[PDB]
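Everything on this sheet refers to the single structure shown next.
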Amino acid sequence: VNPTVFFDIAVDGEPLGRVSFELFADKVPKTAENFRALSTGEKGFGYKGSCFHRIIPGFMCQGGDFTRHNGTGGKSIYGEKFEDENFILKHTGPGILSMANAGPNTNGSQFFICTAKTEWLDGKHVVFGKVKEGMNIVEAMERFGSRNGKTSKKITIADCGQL
């Protein structure tokens, strides 16, 4: 059975709500395991306390840079970067979880939650999960974004783990 992980989201330190994700370990096991382990922190580092640094309404919410907090950092449990596992799954609509990258085979820890269908990312970003519960919380987060991605309040992962 595919693992489920949760983020508890806070806005300027005030609790907003919980989002849970199904990770498609049956189709992208290496990519799913990276996200799972970073969510539990079991390797000694991970997402707890990190922020969503880029939110564009009608597009996506981006996070996972837990070392520089602005899109220039992060690392995977396999090292600084790891390969594109496969592109079996596509960006079919809101709720899709996909890896951010800076070119072929440069996955780290950064990810984005799609809030729209983003078909032009198919075959370039590895899809590895989907929102299971709390899409309404993602929609609420989206309202703190802007056209250039800067957030009007600090959106943080106050807690996270495996359900």
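Per Swiss-Prot, chain A residues shown: 2-164, in order.
Per the header of the entry, the method used was X-ray crystallography, 1.6 Å.
Yeah, the Cβs are placed from backbone N, Cα and C, and that goes for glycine too.
The domain 'PPIase cyclophilin-type' annotation in Swiss-Prot covers 7-163.
For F60 to A, Swiss-Prot lists a mutagenesis experiment annotated as follows: Loss of ability to stimulate MAPK/ERK phosphorylation. Neighbour count (other Cβ atoms within 10 Å of the Cβ, all protein chains): 17 for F60 (mutagenesis position).
Counting only residues at least six positions away in the same chain, the Cβ atoms of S51, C52, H54 sit under 8 Å from the Cβ of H70 (mutagenesis position). For the mutagenesis experiment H70 to A, the note given by Swiss-Prot reads: No effect on peptidyl-prolyl cis-trans isomerase activity. Reduced interaction with BSG/CD147 and ability to induce leukocyte chemotaxis.
If you draw a 10 Å sphere around the CB of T107 (mutagenesis position), it holds 14 other CB atoms from the protein chains shown. Looking at Swiss-Prot, you'll find the mutagenesis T107 to A noted as follows: No effect on peptidyl-prolyl cis-trans isomerase activity. Reduced interaction with BSG/CD147 and ability to induce leukocyte chemotaxis.
Here Swiss-Prot describes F113 to A as a published mutagenesis experiment; the accompanying note says: Reduced ability to stimulate MAPK/ERK phosphorylation. In the three-state DSSP reading, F113 (mutagenesis position) counts as strand. Around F113 (mutagenesis position), taking its Cβ as the centre, 24 other Cβ atoms fall within 10 Å, counting all chains.
Within the same chain, no residue at least six positions away from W121 (mutagenesis position) has a Cβ under 8 Å of its Cβ. Annotation of the mutagenesis experiment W121 to H in Swiss-Prot: No effect on peptidyl-prolyl cis-trans isomerase activity.
For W121 to A, Swiss-Prot lists a mutagenesis experiment annotated as follows: 200-fold decrease of sensitivity to CsA. Reduced ability to stimulate MAPK/ERK phosphorylation.
The DSSP secondary structure for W121 (mutagenesis position) is helix. What Swiss-Prot notes for the published mutagenesis of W121 to F is this: 75-fold decrease of sensitivity to CsA.
Listed in Swiss-Prot is the mutagenesis experiment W121 to E, annotated as follows: Loss of peptidyl-prolyl cis-trans isomerase activity.
Here Swiss-Prot describes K125 to R as a published mutagenesis experiment; the accompanying note says: Loss of acetylation and interaction with TARDBP. Around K125 (mutagenesis position), the same-chain residues at least 6 positions away in sequence with a Cβ under 8 Å from its Cβ are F88, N102.
A mutagenesis experiment is reported in Swiss-Prot for this position, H126 to A, and the note states: Loss of peptidyl-prolyl cis-trans isomerase activity and interaction with HCV NS5A. Loss of ability to stimulate MAPK/ERK phosphorylation. Following the DSSP three-state reduction, the secondary structure of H126 (mutagenesis position) is coil.
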How would DSSP class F60 (mutagenesis position) in three states?
coil
